[PDB]
Amino acid sequence: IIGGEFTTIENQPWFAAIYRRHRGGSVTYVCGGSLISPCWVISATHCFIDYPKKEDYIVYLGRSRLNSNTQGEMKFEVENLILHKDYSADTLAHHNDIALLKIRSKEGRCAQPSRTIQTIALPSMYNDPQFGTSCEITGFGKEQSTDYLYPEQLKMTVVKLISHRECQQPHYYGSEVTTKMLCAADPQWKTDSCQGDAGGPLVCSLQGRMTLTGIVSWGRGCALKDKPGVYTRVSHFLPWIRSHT
Ligand SMILES: N=C(N)Nc1ccc(C(=O)Oc2ccc3cc(C(=N)N)ccc3c2)cc1
């Protein structure tokens, strides 16, 4: 996350931290995700497509720090790693950039709500907040494009939903942005998602509830003028999601 504020998991209790264990025993951070039901985390296919072996991934819930334990965190194995059959990468854009991770503890449990762990609602089919709506993003991603380290403490910020009209302009992303994506940026371009925030939530109030409106997917740089964050448009993927859950 560029700009915004350090937070704790209690402020984003659906946030999932996804790591990969390496042959040698090193475990490193992959991507964010979102708890959408007790057994299911949603994230971005591009996080996993290069190494789609469920056995080498760990999911934490209730975790506020990247490389140390949080009291109230819970560790899960990936019972099922479901990538989108129609994922593809352009020069910038990722298409159908959505993934499901079916979680289970070695004890065989799915998630239990607590002070640090809660599910996030899905939107209804094709239902999105109006353009100019303020939404929250969260992640362990870089605090500056040019950084080589990730922050140790979870961050969040607020961005505004941008019209496709505005996002499709040629000095923005022109062609690369489709109707299965949502753009969101700061009107002063001072705060954004960045590398390491992929798969993380874009959360909006919609039809009365905090809703998972988007999944952090891609962008040219981070907090660059006329280069918004691009998100997977969750509202378009409900039948895909229901088919697995
Ligand atoms: N094996 C993996 N998990 N790889 C991997 C997985 C994910 C990423 C990653 O996080 O890629 C990006 C990079 C830049 C981004 C910029 C913006 C933006 N301006 N809002 C948004 C998202 C971005 C995402 C990188 C690598």
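All chain A residue numbers match Swiss-Prot; in order, they span 179-423.
Header says: X-ray crystallography, 1.9 Å.
For all residues, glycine too, the Cβ spot is worked out from N, Cα and C.
Annotation for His224 (active site, charge relay system): same-chain Cβ neighbours under 8 Å, separated by at least 6 residues, are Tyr265, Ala267, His272, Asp275, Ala376, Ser395, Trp396. Taken from Swiss-Prot, the feature active site, charge relay system covers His224 (among others).
There are 28 other Cβ atoms within 10 Å of the Cβ belonging to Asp275 (active site, charge relay system). DSSP classifies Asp275 (active site, charge relay system) as coil under the three-state reduction. Feature annotation from Swiss-Prot assigns active site, charge relay system to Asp275 (among others).
Within 10 Å of the C-beta of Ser323 (mutagenesis position) we count 15 further C-beta atoms, all protein chains included. Under mutagenesis, Swiss-Prot gives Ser323 to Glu with this note: Abolishes phosphorylation, proadhesive function and ability to induce chemotactic response; when associated with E-158.
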